[PDB]
Amino acid sequence: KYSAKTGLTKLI
Amino acid sequence: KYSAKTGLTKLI
Amino acid sequence: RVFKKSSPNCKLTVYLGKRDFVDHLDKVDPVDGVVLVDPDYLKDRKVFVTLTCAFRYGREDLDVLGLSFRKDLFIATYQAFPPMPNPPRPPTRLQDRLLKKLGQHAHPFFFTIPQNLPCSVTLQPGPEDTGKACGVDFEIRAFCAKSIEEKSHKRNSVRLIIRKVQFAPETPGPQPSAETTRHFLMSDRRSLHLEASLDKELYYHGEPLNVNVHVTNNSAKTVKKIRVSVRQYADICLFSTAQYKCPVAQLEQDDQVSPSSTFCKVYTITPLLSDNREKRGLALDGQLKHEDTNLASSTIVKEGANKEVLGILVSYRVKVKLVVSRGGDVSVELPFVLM
Amino acid sequence: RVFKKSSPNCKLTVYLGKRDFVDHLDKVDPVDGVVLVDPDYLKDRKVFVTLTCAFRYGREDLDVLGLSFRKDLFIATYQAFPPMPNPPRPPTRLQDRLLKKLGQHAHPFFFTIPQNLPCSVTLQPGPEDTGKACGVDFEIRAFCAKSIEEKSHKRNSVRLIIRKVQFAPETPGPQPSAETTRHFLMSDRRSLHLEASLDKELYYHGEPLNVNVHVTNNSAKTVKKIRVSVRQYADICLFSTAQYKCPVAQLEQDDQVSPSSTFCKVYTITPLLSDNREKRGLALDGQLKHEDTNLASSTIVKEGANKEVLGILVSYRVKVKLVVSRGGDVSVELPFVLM
Amino acid sequence: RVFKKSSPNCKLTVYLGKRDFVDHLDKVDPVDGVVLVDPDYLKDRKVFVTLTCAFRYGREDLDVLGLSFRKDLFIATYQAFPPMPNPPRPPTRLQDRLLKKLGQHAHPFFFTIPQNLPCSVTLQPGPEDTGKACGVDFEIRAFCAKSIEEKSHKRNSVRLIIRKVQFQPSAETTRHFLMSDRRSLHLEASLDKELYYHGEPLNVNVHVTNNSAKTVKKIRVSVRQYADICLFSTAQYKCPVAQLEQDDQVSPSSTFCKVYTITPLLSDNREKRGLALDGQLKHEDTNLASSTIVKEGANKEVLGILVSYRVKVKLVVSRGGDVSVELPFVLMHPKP
Amino acid sequence: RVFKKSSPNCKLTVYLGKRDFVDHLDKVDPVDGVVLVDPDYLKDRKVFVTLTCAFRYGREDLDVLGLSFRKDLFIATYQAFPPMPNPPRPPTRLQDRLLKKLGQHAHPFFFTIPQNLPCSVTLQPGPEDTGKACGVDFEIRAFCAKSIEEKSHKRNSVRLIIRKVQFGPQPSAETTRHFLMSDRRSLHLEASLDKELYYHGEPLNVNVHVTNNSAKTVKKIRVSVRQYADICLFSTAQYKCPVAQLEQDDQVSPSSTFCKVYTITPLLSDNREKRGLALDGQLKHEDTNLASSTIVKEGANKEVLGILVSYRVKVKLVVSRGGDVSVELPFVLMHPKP
């Protein structure tokens, strides 16, 4: 198992 | 003065 | 230039300077940021922040079910809130800017890295599919779980990709060259003295690929061509080290060699990243989620350790491929490094 | 990976290998292309081809109505159709792949670049009003006007931008380490001996800048700081060679040195581009119209010509800045090269 | 398995392989079959075969009773008998089975489909509207009339219904308000795949991304079927095939995440109004309509029902406002 | 330069700065001015001031059976007299100029405008249709009714019409065209440009790069600027009409890559006395200009009720059978700001 993400942040 | 463009082809 | 991930949560809002931290030789580049926190929901809720040195080799829930997960090569764990009686003793002057601009509740954090961790490096995916990834990465999470730092969850986490890098030393090895003989069944004379002399040992991105190939000839068996080919070796030690041959670039001219003399041509090549884009199996330096990378730097395996280094071990070797009538493709390899 | 520009009007379709051509040392990377033309509306219409290496430093129709235009650094012209007596003698094997891939009408072309040409380098625009556009480029065009190769227009021309990127030589120069001793009017001693010793002489876009800085000290004005700052010389030559200073990147911790000893630290930086994106006047290596580029490599001037090289002459240097009480910003510069 | 259709006058008898024809899009599934005709009734009588790509939006006699009739997108015609030059260069392996099986009076036939043809999709009838219908369809008639191939009449014409069924998008958007100025709803409805078919359900990994005030009530995800109809007015008919949900609430100043698992079933929306179905083979059980698409836009507009699907991810926030967001994704069949 | 309006009872006068107000974007242009009333008719009667933003789509004593009237998207009210423990905390520099020049009587007034509101823009009527109209306007009223704050009429109401007019990449469309009686790409057509926001005074070159219009002769290439006259009362409604278009016979060849810049100037006095082309808001007889393009702000709650003008250079080619194929883009005409 042990977790995942959100998926995107390209700057500030 | 000599001439100008079309302005874009990026790949094949 | 500074950038933040403001968690939508407006509990943990993390301000950082650079996404790529320069992993030097004698030291590393430490992480140097702050975490703006808000007080009205964080009532006896406690701020922490961590650095995950993560290694990836597959699908995020298929490789989950089974008996294994990612071997996280390192995890650093910091407690921002509640603060000690002034925790931050060597305050960064980036986090002088991040405290004077921000509020009294803005919370420092720094993250030192040890001397056993590799870069952020991935392979290149194929243009065709069955669902695969791989690569090392460094990331930073700031979060707040009710239980102690030894437990955590969703619902507070602020994640940002950072990057770490190998950077080869001051000194090149010997100036690596090449001159072999070749013996056959049908033509007796030494037939291929082939001196692939070179200039340097550790190139980077933005230099030429010249190979001074000196044929010394006295023979029959008309030679046709000398192709020159930049082999990438995609070493991958997961359940076993494997190399996956694929030429990042290849050039060749029609320079033909006469019997009985010494002729020599420099064969001169560019491997560009833009030429091998949308192509399979050519390790690229691990990129920051979408950003353009370079072709993967050579990785080196330290002289001797108790544990064998698991994962992708990039090597690069310039093969000098030949064509001799009626077309036999003879060649050789050397060691050379792109770090 | 071969690519084409099918000329807008389905007459002169130009097939080429690579858009980045290598600027070698012994040679250049010559062009090796063909042009598929159709024989129905090209009846006694004579096809040619050119390479128009050109400087750009402004607006099109505005700099048209002045006195000058651009100073096209170079232009090659060669007669594809009808072939003066069929002049492809050493065909490329890409010119051997295309001629049999395409129809019989395919007409080759091949350009060898001279030794007096700078590379494809473009000034960086800024966030604001960022189009007094500058930059060299290499461009390659097919055409056919009634009048002979010394006259042309636009209604046939096929334009395909390529590049020529400089590449570093085979030997780097001796280990550079050189700067100031700094005597004063109120504190007496040799008072900041400093050594920014280095390791190499010519870097690329793969490796960082470790600077081994050696303080030698017996203090009577407290030091408090050493920042190290990589500085670009965006040395433009239109009327004049033009030094435009700005730092691509710089780093520092807050290591303090005490009176009467010798201190030493390896400070270290990486100049990135994604950190220097959305910034003004930072010479970048040439771009392929929107494709990602990188920081400009060191340009260099040949060992004695007759005519001053006109263009942007990019240099680089680690300026070792120090901050001393009560705030004097002491520093010095050296040579080093990113070619 | 093979299937035939014999007219009640035993004159034109068609044998065919598949009712479902696999609409690839570089090509399309061509028709393969034969027509067994009898020649002593057909003495100087001329057999044909055709394929009708047709569009329906109502009653037979009544929209027959119109200022227009069916605007057929397509009709293919070919000469079965007389064989004008027995002209099939490639005989098909299905015809290789049928010509050996039957009496050689089996006339082969083959139907090429062009690229501008939309798929088989019918709007779902109401429960209360009895005589209301609308649907695209593909059929095949082998037929004869004394007149040359230009005309026909209903007799000697042998129907049959077939089908031309057409065989990592993240969303993240912010929500700013009147009385709560915070970003207040970032939300990422991430997924894994885009083009599913019948058999593999809909997980939607919705990452709650929300600040402080305005207590969120709930999240609920509704597979919503778009039915775009272009006859004289383009028209889109919104109706929820399936919607699933729980009560997993989020807190002020947190980043929650739920995977919500929905599965539109044909069996559940049986006996309902407003849900485009794939065309049936006249009575047989079908599926939920496959998403059609207009390839890149032909010079002539596609006149038909244009099915798309989406996951509409909806939320309620205090005191129950129905915030939401939508995306693109497509449902089409798997090929053999 | 200053201007006022006085009532036939010379009771309320209004002194202002400028009838053209700059619809900025981070902000807007707030209204500033003073109201000048008299003493002794206005004993114990209470003067107020308002900003009426309106949507108009027809006739005055006719279109009031619309279930409604001009659906006033927004109306602002502030308490002029008796000043009410007055918050002109910032008094204006021009109100400073008006208070000492005129009597120290001058009642200042000021109007914030919200963000969900449109500019002042109207549909140009036909040359033959007389009793019709449409458009937005921003007007101001200064009045006093023997009432509560709610009741309101004329003859003390003084009304001034003012305005709230709004003061990319090099945008290029290169499209192919596939036919039923031709195979080739048959027309790529690249309308390359250099500006996307123009004003009154800078012309319209369209660099049209033709890419093989052959196997079907081309007559030639028209280029025609179309205003989009969007109107949202009950339904959004574009009304297509070309303001200007120009035209030479340059004749692209089979197997030859043509490119021509076509130079357009949309003028008003050429489109004066026409039908269906929005003009900018105007003041009662004086000269105006061709309407500015309005924009739709990113993410309002409620859709903007107004006329929503845009423009676009349509490049309509004409190919041998005289079949006129075309393509459009986005292209937006805002004002230049002082």
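Heads up, chain E uses Swiss-Prot numbers, so what you see runs 8-174, 182-350.
Recorded method for this deposit: X-ray crystallography, 2.3 Å.
Heads up, the Cβ atoms here are built off N, Cα and C, so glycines get one too.
Listed in Swiss-Prot is the mutagenesis experiment E:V54 to A, annotated as follows: Inhibits internalization of EDNRA and EDNRB. Long-range neighbours of E:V54 (mutagenesis position) (same chain, six or more residues apart, CB within less than 8 Å of its CB): E:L19, E:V42, E:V44, E:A87, E:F88, E:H114, E:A149, E:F150, E:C151.
All protein chains considered, the CB of E:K107 (mutagenesis position) has 9 other CB atoms within 10 Å. Following the DSSP three-state reduction, the secondary structure of E:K107 (mutagenesis position) is helix. Swiss-Prot lists E:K107 to R among its mutagenesis entries, and the accompanying note reads: Promotes agonist-stimulated down-regulation of CHRM2 and CHRM1; no effect on internalization of CHRM2; when associated with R-18, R-108, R-207 and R-296.
According to Swiss-Prot, the mutagenesis experiment E:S198 to P carries the annotation: Greatly reduces interaction with MAPK10. Its Cβ taken as reference, E:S198 (mutagenesis position) is surrounded by 21 other Cβ atoms within 10 Å in the chains shown. Mapped onto three states, the DSSP output places E:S198 (mutagenesis position) in coil.
What Swiss-Prot says about the mutagenesis result for E:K207 to R is this: Promotes agonist-stimulated down-regulation of CHRM2 and CHRM1; no effect on internalization of CHRM2; when associated with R-18, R-107, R-108 and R-296. Spatially close to E:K207 (mutagenesis position) yet at least six residues away along the chain are E:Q182, E:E214, judged by Cβ distances under 8 angstroms. Taken residue by residue with DSSP, E:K207 (mutagenesis position) is part of neither helix nor strand, so it is coil.
While the structure shown retains the original residue, Swiss-Prot records the mutagenesis experiment E:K296 to R with this note: Promotes agonist-stimulated down-regulation of CHRM2 and CHRM1; no effect on internalization of CHRM2; when associated with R-18, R-107, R-108 and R-207. Under the three-state DSSP scheme, E:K296 (mutagenesis position) falls in the coil class.
In the shown protein chains, 10 other C-beta atoms lie within 10 A of the C-beta of E:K296 (mutagenesis position). Cα spacing between E:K296 (mutagenesis position) and E:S198 (mutagenesis position): 51 Å, rounded to the nearest whole number.
Here the Cα atom of E:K107 (mutagenesis position) is found 72 Å from that of E:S198 (mutagenesis position).
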